[PDB]
Amino acid sequence: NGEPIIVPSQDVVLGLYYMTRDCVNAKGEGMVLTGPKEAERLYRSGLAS
Amino acid sequence: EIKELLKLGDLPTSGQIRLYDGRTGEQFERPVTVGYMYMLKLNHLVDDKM
Amino acid sequence: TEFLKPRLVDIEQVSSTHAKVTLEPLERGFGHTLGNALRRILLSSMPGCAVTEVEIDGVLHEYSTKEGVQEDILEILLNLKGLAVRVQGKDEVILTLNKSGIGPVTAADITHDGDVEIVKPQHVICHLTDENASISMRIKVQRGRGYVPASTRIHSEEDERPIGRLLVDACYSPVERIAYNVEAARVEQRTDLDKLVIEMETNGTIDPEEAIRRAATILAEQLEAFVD
Amino acid sequence: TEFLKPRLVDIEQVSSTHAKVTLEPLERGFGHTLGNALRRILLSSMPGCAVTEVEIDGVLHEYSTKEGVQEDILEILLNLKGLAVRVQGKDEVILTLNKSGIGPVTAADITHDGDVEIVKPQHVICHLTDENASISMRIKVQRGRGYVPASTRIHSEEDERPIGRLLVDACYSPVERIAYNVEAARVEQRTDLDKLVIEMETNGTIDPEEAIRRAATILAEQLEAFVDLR
């Protein structure tokens, strides 16, 4: 069937689910960011989960 | 009895310790189950399979 | 007992503020150490100047609004945080901006001191709908290091500022994103070595090679005490 | 530029092997960085001395059994791989262990030279049982870093190897366990300074202050190529 078989399987899937899920009041909720690079900078600095 | 043994041995009673990442120094965001498992070594050796 | 000194073989400059500083070969388990040390120092310890405090007339808080503008006061603060400024001599410069008419107000409109200049004059800040719209701000340019958000800024400060003084975050460090990739290199004897590939993208005021050089200088100066 | 510099302040040895060593003061965001970098360097690349060749008399291969001893010769080679020693002057010495009679063959019975100091005089190697039993090995201690196995050594040995040299694997690094701590440093005018408490645990051979200074020397030597060439 015309569906991709080169697909993430179980470990990439667990990692991406844990990435794009959202908590309620985790760490640094309700800021405003200049973009994706500043979001990655915030996480790897440790000021936001 | 397992949790009573863990509380005797001065360990976390949930079984999981806070593992730090040895590669980058940071702490893992969730507690990770650590403990001793009796690992075997089977007779399927890659020197004999290759 | 002598180690393996690396040799810089590639600086693939993708853009004017991008770099791929490939550095091979290192000892087994040293690329991760050098990459993580440089990443932590560049993210939270490199000094620089940034917009910290802004006073805009007509608004009282970040949840308010303004007439005669396309975007809101939140996007105005976001575009003001995204500005890249350099201050040479002092560490607290107050800057003004007054613009009236139809047109996108940019960073080339604001006043500049002798040691205060802007490296992106085409940086769009806001827009105006009305011909009679007069947008006014007083932009305080501080100087610090690392990154301090407005949440911990208002939780650390205690003085009662006049209401209408807007708190914006501080992008003190000039590097926008650095991400190292440790590959595996090969000398003919030792195949178990590695290779450090640092992908660094910064804003203005600093070139990426000078950023990595200043980070290594900072780490060497911190380690300077207990050497041979 | 408002940086401060760290210094070795207190070095307290709780045991002869375990030795906690502090570092003070460090700026905010440098304790974890310097602690992780020094931990990785001290676990990876600490030079030490370890047993590399063992030549027991009257013994051809490791899988033989000598008459008189209780332990198998493979167990003797494992107990000799577990030996801890500190060569002061040279880089390649040869020890000698002669012992007869009934009793255990401890590590203190090794006839050491003038510049070879054994750090653990209770490391039991053998268990002699017969009254007429005797053992005369010629232990060889090299100097290096890392883990060099017997397969790598017989691959890098282009010269001949005689019959009798029971080739022991080499674990050169004397640091077995190390963990740092980033506490709150006590400085009279700054409350945003963090001290580093490195709780080392060595083999008893290396000096902890020499280990930290050698680790910082290795790190500064590696960062010289980052300072100089772009």
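Here chain D follows Swiss-Prot for its numbers: 6-235, in order, are the residues you see.
Determination method: electron microscopy, 3.5 Å.
A Cβ is built for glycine as well, from the same backbone N, Cα and C atoms used for every other residue.
Around the Cβ of D:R45 (mutagenesis position), the same chain contributes no residue under 8 angstroms that is 6 or more positions distant in sequence. Annotation of the published mutagenesis D:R45 to C in Swiss-Prot: In rpoA112; temperature-sensitive, blocks RNA polymerase assembly; the original residue is retained in the structure shown.
Under its mutagenesis entries, Swiss-Prot includes D:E165 to K with the note: 5-fold decrease in CRP-class II promoter-dependent transcription. Over all protein chains present, the Cβ of D:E165 (mutagenesis position) has 5 other Cβ atoms lying within 10 Å.
Quoted from Swiss-Prot for the published mutagenesis D:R191 to C: In rpoA101; temperature-sensitive. Counting only residues at least six positions away in the same chain, the Cβ atoms of D:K200 sit under 8 Å from the Cβ of D:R191 (mutagenesis position).
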